[PDB]
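Have a look at the structure below before the remarks.
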Amino acid sequence: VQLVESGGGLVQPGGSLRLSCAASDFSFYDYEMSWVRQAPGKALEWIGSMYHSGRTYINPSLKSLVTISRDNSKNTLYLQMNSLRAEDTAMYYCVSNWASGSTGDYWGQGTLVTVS
Amino acid sequence: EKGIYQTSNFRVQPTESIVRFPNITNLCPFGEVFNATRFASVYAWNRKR
């Protein structure tokens, strides 16, 4: 897959977690990016999104623990979620060209996380 | 006077007009917009000729 994520594992309730997925060309991130996760038994739960300039809007339902850092030369973006609870034993995904439509986005694979 | 005379003509009128077309059902591309699995976003519409 052209998009891989690093991070996760068995963490005591309350720890931190990170995911890293990167690209190469400056113009590949035109223009929208976001994040998503599918917990087993849970529907889609979008969190946040941002444009090229970096203006962000976050879903007010779970907007209390959102912190994102972005890069351009490295062509990266990181969704940082802290305070790992017991309801995150699922797989995550970062997406490039998220808003482009049904056939304008590329998906990923994620990593397994164990939470007690 | 006696003899043979040509008065009019005859013509069998037709019925049941028939129209035949081939199996022209090539592409019909509307499933990519009408009922896409994940609908396109509000400001990034998909243009498909």
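Throughout, chain B uses Swiss-Prot numbering, with the displayed residues spanning 309-357 in order.
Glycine too: its Cβ is placed from the backbone N, Cα and C atoms.
Annotation of the published mutagenesis B:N331 to Q in Swiss-Prot: Reduced viral infectivity; the original residue is retained in the structure shown. DSSP assigns B:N331 (mutagenesis position) to coil, not to a helix or a strand.
Experimental mutagenesis is annotated in Swiss-Prot for B:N343 to Q, with the remark: Reduced viral infectivity. Sequence-distant neighbours of B:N343 (mutagenesis position): no residue of the same chain at least 6 apart has a C-beta under 8 Å from its C-beta.
Remark: B:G339 (variant position) has no non-local neighbours by Cβ distance under 8 Å and separation of at least 6 in sequence. Variant annotation in Swiss-Prot: B:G339 to H, described as In strain: Omicron/BA.2.75, Omicron/XBB.1.5, Omicron/EG.5.1; the structure shown retains the original residue.
For the naturally occurring variant B:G339 to D, Swiss-Prot gives the following note: In strain: Omicron/BA.1, Omicron/BA.2, Omicron/BA.2.12.1, Omicron/BA.4, Omicron/BA.5, Omicron/BQ.1.1.
On its own chain, B:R346 (variant position) has no residue at least 6 apart in sequence with a Cβ closer than 8 Å to its own Cβ. Among the sequence features in Swiss-Prot, the natural variant B:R346 to K is noted as follows: In strain: Mu/B.1.621.
Secondary structure at B:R346 (variant position), taken from DSSP and collapsed to helix, strand or coil, is coil. Annotation of the natural variant B:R346 to T in Swiss-Prot: In strain: Omicron/BQ.1.1, Omicron/XBB.1.5, Omicron/EG.5.1; the original residue is retained in the structure shown.
Of B:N331, B:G339, B:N343, listed as recorded positions, none is near chain A by the criterion of a Cβ under 8 Å from one of its Cβ atoms.
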